[PDB]
Amino acid sequence: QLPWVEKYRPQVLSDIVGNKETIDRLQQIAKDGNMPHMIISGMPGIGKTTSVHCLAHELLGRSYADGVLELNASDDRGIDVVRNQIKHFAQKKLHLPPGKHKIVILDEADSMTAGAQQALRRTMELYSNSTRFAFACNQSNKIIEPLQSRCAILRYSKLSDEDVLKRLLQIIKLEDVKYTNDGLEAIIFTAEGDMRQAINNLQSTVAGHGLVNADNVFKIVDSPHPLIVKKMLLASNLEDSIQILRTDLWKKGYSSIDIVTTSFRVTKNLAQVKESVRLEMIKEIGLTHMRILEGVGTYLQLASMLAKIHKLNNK
Amino acid sequence: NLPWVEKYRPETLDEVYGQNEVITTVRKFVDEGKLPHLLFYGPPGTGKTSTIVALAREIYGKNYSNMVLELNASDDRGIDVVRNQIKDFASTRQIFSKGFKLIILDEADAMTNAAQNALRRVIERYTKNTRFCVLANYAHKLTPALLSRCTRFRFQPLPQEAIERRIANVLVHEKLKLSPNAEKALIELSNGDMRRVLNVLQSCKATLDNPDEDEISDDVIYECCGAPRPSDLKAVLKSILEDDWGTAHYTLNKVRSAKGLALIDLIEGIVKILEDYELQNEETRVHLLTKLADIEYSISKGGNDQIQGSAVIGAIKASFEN
Amino acid sequence: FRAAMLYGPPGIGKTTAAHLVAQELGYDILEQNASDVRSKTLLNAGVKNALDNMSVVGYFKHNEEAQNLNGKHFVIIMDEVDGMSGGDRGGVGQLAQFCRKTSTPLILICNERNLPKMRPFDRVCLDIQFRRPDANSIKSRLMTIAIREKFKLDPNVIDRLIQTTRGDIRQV
Amino acid sequence: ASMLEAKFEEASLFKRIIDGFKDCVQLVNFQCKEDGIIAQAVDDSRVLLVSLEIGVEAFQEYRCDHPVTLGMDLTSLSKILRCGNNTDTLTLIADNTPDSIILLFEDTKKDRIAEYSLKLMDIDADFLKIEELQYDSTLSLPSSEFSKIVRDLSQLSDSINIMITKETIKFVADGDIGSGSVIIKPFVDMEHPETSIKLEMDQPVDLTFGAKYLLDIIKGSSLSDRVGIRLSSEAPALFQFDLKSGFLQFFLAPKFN
Amino acid sequence: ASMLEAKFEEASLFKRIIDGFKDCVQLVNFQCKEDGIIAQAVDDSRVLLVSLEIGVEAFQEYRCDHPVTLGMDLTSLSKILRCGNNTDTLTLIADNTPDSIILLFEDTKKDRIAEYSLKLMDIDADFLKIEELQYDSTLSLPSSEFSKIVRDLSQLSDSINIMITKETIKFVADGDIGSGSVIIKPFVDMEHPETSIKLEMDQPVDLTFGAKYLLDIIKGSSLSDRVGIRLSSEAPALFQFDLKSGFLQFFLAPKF
Ligand SMILES: Nc1ncnc2c1ncn2[C@@H]1O[C@H](COP(=O)(O)OP(=O)(O)OP(O)(O)=S)[C@@H](O)[C@H]1O
Ligand SMILES: Nc1ncnc2c1ncn2[C@@H]1O[C@H](COP(=O)(O)OP(=O)(O)OP(O)(O)=S)[C@@H](O)[C@H]1O
Ligand SMILES: Nc1ncnc2c1ncn2[C@@H]1O[C@H](COP(=O)(O)OP(=O)(O)OP(O)(O)=S)[C@@H](O)[C@H]1O
Ligand SMILES: [Mg+2]
Ligand SMILES: [Mg+2]
Ligand SMILES: [Mg+2]
């Protein structure tokens, strides 16, 4: 076996589908050569590490093995490491083309201690002629102010439905798997902008049931079906909604967090009802979510959420 | 003298009940030799740990102690242990092994974001030389990157058949007699948790059996585990509904004091009883559910219990006027 | 005051101004940063011995022409003093003691002066405050950079960049 | 396809050369020209300058087509040079536009060849030119006695005062637990010339140096048995150790009054 | 009397035997039988397997009616052996219900009886399982040169790659400060057989080892003056130091 999130990883900067302007800027940087220190921030699973990896590859060509120092969460990143190894790598002699430079790729920089990030300022400022730093973090708020001041911030937005759909189309074209539009829509729904999670769910569905159909996708994701959730959030009488929640969703052992998240994601795409009622139902669902997350996942909370949703949909 | 929670533990795969859907799949997986990282998540008292230890035993034979690394919750694992111990165990090659090593983390949902990132990176780096298994009670508390690396398996609580079969088995290996309504009370109070059943059974065995042959009634099983009683619940409900304020308040205080019950159990039982009533107005149900959920959320933060009890009484009374 | 203490928001010109002031008067700069192990013993051995010495670089570079009589001296620039982490035990106390009993100019640079960690530097050092530069100077500098880089920018975009950067010149 | 090929007749020569000043210098540039090897480097505190000249008469084979600069750390160099045994020949090789340097250890009567690679370190060389000055005092004394005097005086205080007056050397140290003084008089010995103290002076001088710098300098007393000292009232002291084909010079600046 | 009586020729022999695996093993159980003493143990990381055997030829008086197990700590045993002069003779004496082993240093001209008791820490984890007897390549070379090359290449990295091609033994190391390659060739020296290099090759081999375990192995260089190495792919390598009446062998596991 081989994970499809690892076999179909983009190795060139052009294969990455997503934010077009940032990718164009990175392509121009790789074509020119003058690359500055950069912090890449964004949500998980939208191609942050892969982006800087393809950037370093296209920049260094055959020198990736000698002019790239990658540090992830597995390696030790303390005071001694930053003071010794990074410093000795920055001063390391290397003959490169006039535009290229050495690259230090620090993945998950938001996990590095403040003291360790402190000892990198002068290291990255004094050796700016032969060393360029590339940090990759999920939260740009945990990086100290001098570091954020020294490098340019590149924000990555969540993936739209069209780009994920095109990537899945390319994957199924190259993999020769049978599918339907309903299964693709279900995968886009359950992926909520996570390309890696989308590819993983597609591979799981293919390996489990072969045919990519909405039923198989919602069976392998082990989440409440959006159809029955929409039926619960649109009943005319509150009694039928409570019965649907009791017999069909609560008896099957579904987690309250999963039920609330599915109701949230269904109310967002419920194009039938108006905008104000959608926003208010989303507010109520989020209040119920906050109540559940605070240590009380009682069925009474979901019952009250349904009661409020019904009262708001009737008023 | 070993506990029934530990004595009746399934030592192999065929002795876990109510989880056939996952048992057949894991059997096929260990028979095809394509065992990936497994994320066993679900409510407690279901059989995750027993299933995984039985699988590890069936795979490794006598090499269990040398080829299986059992790791637990926080245990002072800030960033150090996941960085050194797990990494070495995944990197250290055994001396006479033909295969891969297994590291099983129990209730690993309590790890911090940095620890979860370190763990997922370790899994990514050594996915070819070892396999990982993570146990969890809530799959939402884990980083969405760790989920996309392994295969998930939800452990839906045991149905009635598995629990009654296990009650039969524990009655075979122990001289106890159980009343027909005793097993009904047990399955109603268990909520599909075998651990609590095996905990409550030994307690009643220890306390009640003077000649080791008595009959366990609903009274003792309700008293030991500290659970409400349906008759008492209905009496409190009727007293709140029909009688006036002084009498209903006094009855509620007497019930919640002379038996040692908490307001959370009273509220959930009251709403469970009210679920099936044929009330005329729907605004009644709306107000009832809203106010009861508000009272429960406020109780969750530890207020003055008398005030929330009076508020429960007032809400129940004021909702039934339409 | 024996020692001067520079502080202010990040990227406003502390290190640049310090280095330029030290290099204009003909002095010799001995700079130490957070990327060096400034413990108690290393400060007692490394820098303490160089407190009252003369530069061999400043001597062998140029000492024959009557340019200045302080070219054989030291300006000790301790940069990023607020960044001494847990791997530097006793560094603050030893640096406060070095703020006295010295014979050469000692300039300390930090970001937050009112931090409780920087307490021992209460009265022993002259602390002047660097503030966020005004928008006009940043606009003039950006216009100079643009006219040197051969590109024209709308003065509204420059003001909006100054607003989003909150005064950081290195950031703009 | 190599620029320079250098062949040391003994492997221990370069080992001792590097060990002589590996305690005061961390990064160092080696300028390889047709005349030999020249390498100068300032201390981390910019108080002790180390210069080293190894002429072509010390290499068994030495091409050095055109001058090159090899910047390398002394710690890794001492770690690499430590491997070789006594009965081996050492060969230094640098490729065109060198990113590393090759050190070969070969045996005279065995096919055991040990090749090591060392990654060069980029160093912004602030090359300062040193001119010959008329030092007020110039002398030479056995390196063992000088190292003994330094190790003896440095235990009392952190500053050693050297005074040359009336054909008399005086090393004094004023500490907290007390004081210490050592007086040296020049004399010649016909049976053992290596135990004779030379003296040439123009004006009496008085200088003050640190204890750590002297303790670091005296460690190079394993290259030659006689060390030369040049002192001036306004110039940094010069401590010279002569090698059979060059020298090693330590420029140490005095303290203030 | 005693069931177990074992006398050595000198005292510096057991000293170096215990010094052999003093850095990779904490506790060990010696099996005393009629044919001599045997022992084996594994490290806490389960990578290095030490096996010691000494027959009845290195001893002078050996009497053990039935095999006995002595599980004892090595650190305290070395602390005890440190007090022994090079002119004494050790006499291990053991009785029924083994709970305390008695060492006795005795001289033959001056009356110096040094008796020391040592408690027995029983672990009951023997697990003696040896299966492989056929290796891909074999070689023998002076232990001094091996230890020299090991502790010379250990500074550059943590993984040393030993590869045996056609009559060219090669040790490689690659790290951050540089690289290192030691290439040796077999040769027979008639003037000194102890400085010869013997090699038997069936197939070319190439495999890596850890620097820490190799440094722990080379610490047993005081036993003999010539070490034997047996390499075989997908098989633990064997490092053997012979002895006048036995051997000390380390089984090492390769890396990835
Ligand atoms: N824009 C994209 N186009 C194509 N494939 C993508 C894209 N973004 C992600 N992927 C796929 O998702 C896989 C994993 O994405 P990663 O870049 O490793 O995640 P990430 O951006 O680093 O976020 P983290 O590491 O979880 S914080 C890649 O190997 C790709 O196969
Ligand atoms: N399916 C089952 N069949 C029989 N006994 C079970 C079953 N599940 C649990 N038990 C009993 O309950 C004990 C504890 O089970 P565990 O596997 O530890 O529960 P769990 O699913 O791991 O959830 P935890 O441990 O509370 S996080 C076992 O030793 C058994 O005695
Ligand atoms: N007043 C200024 N005018 C022009 N450029 C400036 C000015 N201040 C800072 N810069 C730019 O910012 C760069 C670095 O400024 P520094 O003074 O070194 O930052 P800093 O004050 O030390 O703050 P830290 O140390 O990062 S917290 C300089 O090389 C200039 O390019
Ligand atoms: Mg990443
Ligand atoms: Mg368990
Ligand atoms: Mg600065």
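We number chain C the same way Swiss-Prot does; the residues here are 346-517, in that order.
Going by what the header records, the deposited coordinates were determined by electron microscopy, 3.8 Å.
Note that Cβ sites are derived from N, Cα and C of the backbone, with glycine treated the same way.
In the three-state DSSP reading, C:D427 (mutagenesis position) counts as helix. Non-local neighbourhood of C:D427 (mutagenesis position): C:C455, C:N456, C:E457, C:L460, C:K462, C:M463, each in the same chain, at least six residues away, with C-beta under 8 Å from its C-beta. Swiss-Prot lists C:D427 to H among its mutagenesis entries, and the accompanying note reads: In cs mutant CDC44-2; causes cell cycle arrest.
The annotation that Swiss-Prot gives for the mutagenesis experiment C:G436 to R reads: In cs mutant CDC44-3/4; causes cell cycle arrest. Under the three-state DSSP scheme, C:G436 (mutagenesis position) falls in the helix class.
The Cβ of C:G512 (mutagenesis position) lies under 8 Å from the Cβ of C:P354, C:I357, C:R477, C:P478, C:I483, each of which sits 6+ residues away along the same chain. As a published mutagenesis entry, C:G512 to A appears in Swiss-Prot alongside the note: In cs mutant CDC44-9; no effect.
Close to C:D513 (mutagenesis position) in the fold, though at least 6 residues off in sequence, lie C:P354, C:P355, C:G356, C:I357, each with a CB less than 8 Å from its CB. Looking at Swiss-Prot, the entry for mutagenesis of C:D513 to N says: In cs mutants CDC44-1/5/8 and CDC44-9; causes cell cycle arrest.
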Residues from C:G436, C:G512, C:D513 facing chain A - mutagenesis positions, CB under 8 A: C:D513
